[PDB]
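Structure first, commentary second.
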Amino acid sequence: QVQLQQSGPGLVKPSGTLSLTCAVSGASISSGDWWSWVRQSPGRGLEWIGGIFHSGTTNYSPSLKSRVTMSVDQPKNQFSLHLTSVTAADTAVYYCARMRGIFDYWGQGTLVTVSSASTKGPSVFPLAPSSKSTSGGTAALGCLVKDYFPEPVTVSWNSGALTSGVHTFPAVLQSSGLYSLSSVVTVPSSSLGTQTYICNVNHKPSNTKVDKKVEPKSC
Amino acid sequence: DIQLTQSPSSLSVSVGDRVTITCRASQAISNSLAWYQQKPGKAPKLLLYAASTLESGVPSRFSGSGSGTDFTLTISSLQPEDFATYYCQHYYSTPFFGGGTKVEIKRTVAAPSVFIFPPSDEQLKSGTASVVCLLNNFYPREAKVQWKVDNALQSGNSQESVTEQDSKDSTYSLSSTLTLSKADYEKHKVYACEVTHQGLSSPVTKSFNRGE
Amino acid sequence: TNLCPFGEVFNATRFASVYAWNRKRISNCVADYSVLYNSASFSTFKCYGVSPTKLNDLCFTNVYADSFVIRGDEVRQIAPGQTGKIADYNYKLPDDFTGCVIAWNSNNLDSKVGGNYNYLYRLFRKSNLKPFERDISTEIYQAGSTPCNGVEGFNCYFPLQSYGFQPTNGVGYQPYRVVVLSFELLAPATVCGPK
Ligand SMILES: *[C@@H]1O[C@H](CO[C@@H]2O[C@@H](C)[C@@H](O)[C@@H](O)[C@@H]2O)[C@@H](O[C@@H]2O[C@H](CO)[C@@H](O)[C@H](O)[C@H]2NC(C)=O)[C@H](O)[C@H]1NC(C)=O
Ligand SMILES: [Cl-]
């Protein structure tokens, strides 16, 4: 498959410039394709921003043209988006895409937050299980990932080996203006004192990588 | 510009049901029409283009029809993993995406399993106390959580988050987090989350007692 | 007098792009289908209107062997009644198809470290292909209201796109070589099985 790898910072102050780069693998920039960007914010749905042909010809959404610049780098096989004088309305998940009528391949997306607030890494706290109870019972444990900015954090369990029964909740903004979220998993009550449970938290904006062991709590 | 609108904007259907989604163009666009599936937290995925041509690897339950201004996406038999928002998009002129049709899955009532988590010693050392109430694997989405501290109703200090519908059993989960300063936490003993849900005969309470 | 030349079809060093799929007419020879049906190389050997082993005991007026490369998840498109971009725009089998679809994974021959590659497919067409029709044109595709007049631009697209065969691709995205044998009874049988 064609892979589009996105990079660039997700936090931009109002009036600043959003800059994103898309690295293409499995396809060459020198093609009859339009290397394109599409954004998504609640209520607005998907919004085409524009596309650029490898020759440099551009086609931009007229509502955004004055603020949008795109570029291509054939030797590096990449292309870029620059959006100037950003406002809160530009907060969105930004996707790069290969377009030829259809958008057949998409990048992973980059969440862009337009905000004056500063970056902060999370604290990670155990959500201890307390039903080391009757066998055949199911216990719940987790990790509280608290006080970070901006989104996103990612959470895994046991470096990815534990997937079933995991719920990582959407981040919510606390009264302080910082995000918090919990990730929980239900496991057999039996395995509690033997099985090790570790949540792996990553907050790239702050270069925070934390591993937390979650073990039962007792008197 | 040529615009597109979708109908309905959201529907809730049972597993195995036939799903019909309409896309209408403000002007004729021949068959230059594609459909996309977008699952939560992921990029849109191309299903169909030229109105009826399936993209490689797309499951056979998806199909499309239409020409001119009236287009239809069909899911012949909805599977649980098909929870997503479906978008049409034309390439007849300036690319334009329709508003999306959110497809949710209707299933049987399931009451939440309720768990409560005390603040960790590490967090108390840092000056705050968070109490987390978990409502696990329930349906439907509607649920109410109320916090009581020393049998006194709380307001203004709790936050709620809901997962998206589970891709396998179509249930939801919900967290409600009560957060106090360590000083305020130490003034009280009973921390209780009261859960109201359709699958329960009456509200269910789980509680934690500081210092027990 | 002689055995049919399936070897040069199945063991060719190079295979065609699917939009330009190759056809070899098999005529005036005895077809030994045993080398094929009793091969272990093929991951697909799907036959329509005939049991694969009664082939060596039947006669046909004309046999064709069509060959090309597609992706692994596209092999299912090489069948009657399919509706994907391969069936619509590249290679189309008829409802009354009689023959066998044979395919095998060719990742070791048809993928290379870089992406950008030489196997192509047709992305757009004004109409779907008739069964066994071939389109090798490169006319600019008019997706909008104004004629392109030979000029590439927005809503005026080059119709061929490359597959991106990389060795690290998942199996559904790896190249597969496909041979479609089609057997017609129209006239005197010049291709017969050895029984
Ligand atoms: C396509 O070729 C394979 C491999 O042929 C072998 O390698 C060649 C380069 C040459 O050295 C041949 O002599 C070899 O046979 C054929 O598969 C072989 O077929 C023979 C049948 O005569 C069988 O005895 C071998 O075991 C087979 N070997 C393998 C690895 O499958 C195959 O028959 C050829 N395809 C057609 C349609 O003729
Ligand atoms: Cl024919």
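Here chain C follows Swiss-Prot, giving residues 333-518, 520-528 in order.
Including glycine, each Cβ sits where the backbone N, Cα and C put it.
In this structure, C:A475 (mutagenesis position) belongs to neither helix nor strand by DSSP; it is coil. When Cβ atoms from all protein chains are considered, those within 10 Å of C:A475 (mutagenesis position) total 23, not counting its own. The note that Swiss-Prot attaches to the published mutagenesis C:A475 to V is: Increased resistance to neutralizing antibodies.
Over all protein chains present, the Cβ of C:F490 (mutagenesis position) has 16 other Cβ atoms lying within 10 Å. Under its mutagenesis entries, Swiss-Prot includes C:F490 to L with the note: Increased resistance to neutralizing antibodies and human covalescent sera neutralization.
Take the CB of C:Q493 (mutagenesis position) and look out to 10 A: across all protein chains shown you find 22 other CB atoms. The mutagenesis experiment C:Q493 to Y is recorded by Swiss-Prot, whose note states: Reduced host ACE2-binding affinity in vitro.
Quoted from Swiss-Prot, the note attached to the mutagenesis of C:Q493 to N states: Reduced host ACE2-binding affinity in vitro.
Reduced to three states, the DSSP call for C:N501 (mutagenesis position) is coil. One mutagenesis experiment catalogued in Swiss-Prot, C:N501 to T, is accompanied by this note: Reduced host ACE2-binding affinity in vitro.
The annotation that Swiss-Prot gives for the naturally occurring variant C:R346 to K reads: In strain: Mu/B.1.621. Of all Cβ atoms in the protein chains displayed, 10 besides its own lie within 10 Å of the Cβ of C:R346 (variant position).
In Swiss-Prot, a natural variant is listed as C:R346 to T, annotated with the note In strain: Omicron/BQ.1.1, Omicron/XBB.1.5, Omicron/EG.5.1.
In the structure as shown, the Cβ atom of C:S375 (variant position) sits within 10 Å of 13 other Cβ atoms. The note that Swiss-Prot attaches to the natural variant C:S375 to F is: In strain: Omicron/BA.1, Omicron/BA.2, Omicron/BA.2.12.1, Omicron/BA.2.75, Omicron/BA.4, Omicron/BA.5, Omicron/BQ.1.1, Omicron/XBB.1.5, Omicron/EG.5.1.
Residues near C:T376 (variant position) in space but far in sequence (CB under 8 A, at least 6 apart, same chain), listed by position: C:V407, C:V433, C:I434, C:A435, C:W436, C:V510. Under the DSSP three-state reduction, C:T376 (variant position) is assigned to strand. Quoting Swiss-Prot on the natural variant C:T376 to A: In strain: Omicron/BA.2, Omicron/BA.2.12.1, Omicron/BA.4, Omicron/BA.5, Omicron/BQ.1.1, Omicron/XBB.1.5, Omicron/EG.5.1.
Within 10 Å of the Cβ of C:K417 (variant position) there are 25 other Cβ atoms, across all protein chains. Under natural variants, Swiss-Prot gives C:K417 to T with this note: In strain: Gamma/P.1.
Residue environment of C:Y453 (variant position) contains 24 other Cβ atoms, counted within 10 Å of its Cβ in all protein chains. In the three-state DSSP classification, C:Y453 (variant position) falls within a strand. While the structure shown retains the original residue, Swiss-Prot records the natural variant C:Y453 to F with this note: In strain: B.1.1.298.
When Cβ atoms from all protein chains are considered, those within 10 Å of C:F456 (variant position) total 25, not counting its own. Looking at Swiss-Prot, the entry for natural variant C:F456 to L says: In strain: Omicron/EG.5.1.
For the natural variant C:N501 to T, the note given in Swiss-Prot is In strain: 19B/501T.
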Which recorded positions among C:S375, C:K417, C:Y453, C:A475, C:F490, C:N501 have a Cβ sitting under 8 Å from any chain B Cβ? C:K417, C:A475
Taking C:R346, C:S375, C:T376, C:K417, C:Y453 as the variant positions, those within reach of chain A by Cβ under 8 Å are none
Cα-nearest neighbour of C:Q493 (mutagenesis position) within the listed recorded positions, C:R346, C:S375, C:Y453, C:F456, C:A475: C:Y453
Given the recorded positions C:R346, C:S375, C:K417, C:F456, C:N501, tell me which ones have a C-alpha lying within 10 Å of the C-alpha of C:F490 (mutagenesis position). C:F456
Which of these recorded positions is closest to C:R346 (variant position) if you go by CA atoms: C:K417, C:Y453, C:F456, C:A475, C:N501? C:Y453
Between C:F456 (variant position) and C:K417 (variant position), what C-alpha distance do you get in Å? 8
Within the same chain, the residues at least 6 apart in sequence whose Cβ is under 8 angstroms from that of C:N501 (mutagenesis position) are C:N439, C:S443
Structural state of C:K417 (variant position), classified by DSSP into three states: helix
